[PDB]
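Below is one structure; the comments refer to it alone.
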Amino acid sequence: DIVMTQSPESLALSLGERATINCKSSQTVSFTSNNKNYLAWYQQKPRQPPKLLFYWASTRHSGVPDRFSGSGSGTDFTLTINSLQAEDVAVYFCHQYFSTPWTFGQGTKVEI
Amino acid sequence: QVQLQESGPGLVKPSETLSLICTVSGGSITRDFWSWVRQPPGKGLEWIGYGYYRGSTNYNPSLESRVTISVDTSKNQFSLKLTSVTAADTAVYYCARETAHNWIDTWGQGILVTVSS
Amino acid sequence: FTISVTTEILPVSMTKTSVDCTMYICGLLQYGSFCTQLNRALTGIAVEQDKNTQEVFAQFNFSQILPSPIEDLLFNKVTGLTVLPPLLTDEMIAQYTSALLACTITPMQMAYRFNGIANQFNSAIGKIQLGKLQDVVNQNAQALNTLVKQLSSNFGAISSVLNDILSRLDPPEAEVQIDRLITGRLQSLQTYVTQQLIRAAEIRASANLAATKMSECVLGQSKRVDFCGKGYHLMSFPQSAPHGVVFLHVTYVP
Ligand SMILES: *[C@@H]1O[C@H](CO)[C@@H](O)[C@H](O)[C@H]1NC(C)=O
């Protein structure tokens, strides 16, 4: 059981500036031999199904603008919404698929 | 383009089986694993478990003794049957298509189920 | 103006261990040479442990010391993935330590050794009648048990059996699941290999210390004080121990 925490919560960021969301894992979520991070980043819009933004915590999905950039190392993981706009208002969360059970993040709501 | 749509009763009696059927439109159902993630009101998303059309299945450890999931290829659907539904199971359900490495690609418009009366 | 006997404990080897990657991954046909490198490191540790014994061994009554109640007391008080038998058996090392004890025991040796009291010596021998041996044995046993437990773990896959996944999942997903399983098992084997490397280094330090003692502290005289014995040094009496060495240093103090 891996406890996944979103230290930044309720990010009230205006237009044209950057919002940073940090995901912290209880332990490592990447195989030492492969050094491949088994973490993903999703966003959820109100009255709308969530969308896959990032998988492997670095690689980007299809339809995700260049604004979102994800990275991390072992436990700490960072998602930066460069040049945040009104389209980026949503609840962003992190998912681990390293070992069952697969706990998500508490969800950080990015408000304008 | 893979779309997932949930269906089932919005109200389920306490200590009665909760049946939620997710129908997949587009793509195919015999391609990836199928999870039934859950979000309680004001709580983080909880992964209930992912099935498979072959009959393969992996529950959440906390809900292994009460969850059961069955994938039907003939009707191109997969259903979650949550047994022994208590008062804390009131939540929204998202049927998801977990890929080969088991990260969700499509999440589906979840359905809210509550227990009352 | 009194002599005393001090017991010194020094581990020289632990349980032999090795892995077979052709069988470890499956009872992916060949994931990579990473497991082969791990096996090479483990067999290097095995050769090091086989060489440490040769580094330390084969390099007023005395009934208690010279046979061997002390050796029996240490034997019974102190308790892929194949544990190889040690190259030097217990009776090989017993013969070697008995022979070296006979060499170093030959009351005229007391007279000659005074240049650098039977009741005091007898009392010091008697009051003697192993912690680090238990430490290393329990530690390697826990290491192997933890490695087996990690082997039983699914490591995020859907099962702990490769054949079950093959019979249960399609190839395009069974290969991913088997990759996860094998990567996790090789991560556990890497943890075992690095822990065995560091502990082999720590046991090699003690084996070199014991070899130095067996070269100068038991052969002739230890002119250097506080190395072995509480004070000035007369002679030492080695004792074979399970995965270790016991010294009985006879010291002289004012
Ligand atoms: C050796 O001497 C000890 C006392 O130092 C005595 O208890 C023991 O019985 C003796 N052994 C023999 C075989 O005489």
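If you go along the chain as it appears here, the first residue is 1 and each next one adds 1.
Backbone N, Cα and C define each Cβ position, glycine as well.
For the natural variant C:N39 to K (Swiss-Prot position 764), Swiss-Prot gives this note: In strain: Omicron/BA.1, Omicron/BA.2, Omicron/BA.2.12.1, Omicron/BA.2.75, Omicron/BA.4, Omicron/BA.5, Omicron/BQ.1.1, Omicron/XBB.1.5, Omicron/EG.5.1. The structure shown keeps the original residue. Secondary structure at C:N39 (variant position), as computed by DSSP, is helix.
The annotation that Swiss-Prot gives for the naturally occurring variant C:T82 to N (Swiss-Prot position 859) reads: In strain: Lambda/C.37. Its Cβ placed at the centre, C:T82 (variant position) has 10 other Cβ atoms within 10 Å.
DSSP assigns C:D135 (variant position) to a helical segment in the three-state reduction. Quoted from Swiss-Prot, the note on natural variant C:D135 to N (Swiss-Prot position 950) is: In strain: Delta/B.1.617.2, Mu/B.1.621.
What Swiss-Prot notes for the natural variant C:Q139 to H (Swiss-Prot position 954) is this: In strain: Omicron/BA.1, Omicron/BA.2, Omicron/BA.2.12.1, Omicron/BA.2.75, Omicron/BA.4, Omicron/BA.5, Omicron/BQ.1.1, Omicron/XBB.1.5, Omicron/EG.5.1.
Under 8 Å, Cβ to Cβ, and six or more positions away along its own chain, C:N154 (variant position) finds C:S160, C:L181. Natural variation at this site is recorded by Swiss-Prot as C:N154 to K (Swiss-Prot position 969), annotated: In strain: Omicron/BA.1, Omicron/BA.2, Omicron/BA.2.12.1, Omicron/BA.2.75, Omicron/BA.4, Omicron/BA.5, Omicron/BQ.1.1, Omicron/XBB.1.5, Omicron/EG.5.1.
Over all protein chains present, the Cβ of C:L166 (variant position) has 15 other Cβ atoms lying within 10 Å. Under natural variants, Swiss-Prot gives C:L166 to F (Swiss-Prot position 981) with this note: In strain: Omicron/BA.1.
In the three-state DSSP scheme, C:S167 (variant position) falls into the helix class. Listed in Swiss-Prot as a natural variant, C:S167 to A (Swiss-Prot position 982) is described as follows: In strain: Alpha/B.1.1.7.
According to Swiss-Prot, the naturally occurring change C:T212 to I (Swiss-Prot position 1027) is described as follows: In strain: Gamma/P.1. Counting only same-chain residues at least 6 apart in sequence, none has a Cβ under 8 Å from the Cβ of C:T212 (variant position).
Between C:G116 and C:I117, the deposited model skips 14 residues, and the Cα atoms of these two flanking residues are 17 Å apart. Comparing Cα positions, C:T82 (variant position) lies closest to C:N39 out of the variant positions C:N39, C:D135, C:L166, C:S167. In three-state terms derived from DSSP, C:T82 (variant position) belongs to an extended strand segment.
Counted within 10 Å of its Cβ, the other Cβ atoms near C:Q139 (variant position) come to 14, all protein chains included. The chain break between C:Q59 and C:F60 spans 15 missing residues, with the CA atoms of the two ends lying 27 Å apart.
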